[PDB]
Number of protein chains: 2
Amino acid sequence: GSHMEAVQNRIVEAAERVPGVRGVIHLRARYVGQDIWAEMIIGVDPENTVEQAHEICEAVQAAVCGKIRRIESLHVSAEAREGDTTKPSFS
Amino acid sequence: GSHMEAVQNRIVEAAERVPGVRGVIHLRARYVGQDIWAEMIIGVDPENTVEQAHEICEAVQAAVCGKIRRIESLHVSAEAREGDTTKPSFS
Ligand SMILES: [Zn+2]
Ligand SMILES: [Zn+2]
Ligand SMILES: [Zn+2]
Ligand SMILES: [Zn+2]
Ligand SMILES: [Zn+2]
Ligand SMILES: [Zn+2]
């Protein structure tokens, strides 16, 4: 599992460094050839507007794609979160 | 394709009847046995707070799950949308 574990760890670490991110709630990734396709859901402040949340999604996309060049496709979106124990995370 | 086409059509129709939904942007579903597992992203007003958006997600989950009894698992979340031509939809 190490290849995908390493990729997922790097994605989570990069996303969590972006201000406004409240953990990574969901993450799925696959190799296609030597490239990676991934979809992720970050936690965000519930009081953000959806358009403010999306600015966080865009910042996460930039950070993750910039740091991990094998990623060819990344979809980021958000759900509400807080030390939250009511949703999954990689925290 | 008819089995899954029919399911997807029913999911989209049910979701679009919920006030606050601005189209279905993304939808993936699979059978597991005779049951359905699905994940979907709805469009919502960008000026909603994320917590207001989530009330729409919950209303969509109730509507879709209530109308289509074979669905055993449904994850609904949201992205910003408006006659929007900048994101995909089933519109
Ligand atoms: Zn977003
Ligand atoms: Zn964007
Ligand atoms: Zn979720
Ligand atoms: Zn939601
Ligand atoms: Zn909920
Ligand atoms: Zn999307």
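Note that the numbers count up from 1, one per residue, in the order the chain is shown.
Recorded method is X-ray crystallography, 1.5 Å.
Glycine is no exception: its Cβ is also placed from the backbone N, Cα and C atoms.
Taken straight from Swiss-Prot:
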type	residues	note
BINDING	A:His54	Fe cation 2 binding site
BINDING	A:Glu79	Fe cation 3 binding site
MUTAGEN	A:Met40 to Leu (Swiss-Prot position 250)	CTD behaves like wild-type
MUTAGEN	A:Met40 to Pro (Swiss-Prot position 250)	Severely impaired magnetic response, cells make very few, small magnetite particles, less MamB and MamM protein accumulate. CTD no longer dimerizes, CTD has cannot fold properly and is unstable
MUTAGEN	A:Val50 to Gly (Swiss-Prot position 260)	Nearly wild-type magnetic response
MUTAGEN	A:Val50 to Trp (Swiss-Prot position 260)	Significantly reduced magnetic response, many fewer, much smaller magnetite crystals formed, still stabilizes MamB, CTD dimerizes, binds fewer cations
MUTAGEN	A:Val50 to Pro (Swiss-Prot position 260)	CTD dimerizes, binds fewer cations. Loss of magnetic response, still stabilizes MamB
MUTAGEN	A:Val50 to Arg (Swiss-Prot position 260)	Loss of magnetic response, still stabilizes MamB, CTD dimerizes, binds cations, dimer interface is tighter and twisted
MUTAGEN	A:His75 to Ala (Swiss-Prot position 285)	Wild-type magnetic response, no change in magnetite crystal size, number or shape
MUTAGEN	A:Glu79 to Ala (Swiss-Prot position 289)	Nearly wild-type magnetic response, fewer magnetite crystals of normal size and shape
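Feature map: Swiss-Prot annotations on the structure.
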residue	record	DSSP (3 states)
A:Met40	mutagenesis position	strand
A:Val50	mutagenesis position	helix
A:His75	mutagenesis position	strand
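Checking the recorded positions (A:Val50, A:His54, A:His75) against A:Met40 (mutagenesis position) with a 10 Å Cα-Cα cut-off leaves A:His75. Looking only at the recorded positions A:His54, A:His75, the densest Cβ neighbourhood within 10 Å occurs at A:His54.
Only A:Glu79, in sequence order, out of the recorded positions A:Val50, A:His54, A:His75, A:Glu79 have a CB under 6 Å from ligand 3. Cα of A:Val50 (mutagenesis position) to Cα of A:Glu79 (mutagenesis position): a distance of 10 Å.
Taking the Cβ of A:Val50 (mutagenesis position) as centre and 10 Å as the limit, one finds 24 other Cβ atoms among all the protein chains shown. The Cβ neighbour count for A:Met40 (mutagenesis position), using a 10 Å radius and every protein chain shown, is 24.
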